[PDB]
Amino acid sequence: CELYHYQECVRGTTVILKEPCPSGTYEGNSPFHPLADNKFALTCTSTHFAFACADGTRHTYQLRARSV
């Protein structure tokens, strides 16, 4: 019921991710930026956020911001 995601991105750039599940609930350090096609956008910074899904699965994401 607990899945972990980890990915690196270039600090300052915009990251586009696919929602892990339809109409899931989100919680994180930055406001949610919903987009079309079950996706969402966020500015790359070292942070953590999570989604709670209807099937009981919780997805925790960790973004590692890096230079260059």
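Following Swiss-Prot, chain A residues are numbered 15-82, in order.
Going by what the header records, the deposited coordinates were determined by X-ray crystallography, 1.8 Å.
Note: Cβ is positioned from N, Cα and C throughout, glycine not excepted.
In the three-state DSSP assignment, the secondary structure recorded for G38 (variant position) is coil. Record note (Swiss-Prot) on the natural variant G38 to A: In strain: Isolate Shanghai LY.
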Neighbourhood of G38 (variant position) by C-beta distance under 8 A, where only residues 6 or more apart in the same chain count: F65, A66, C67, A68, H73
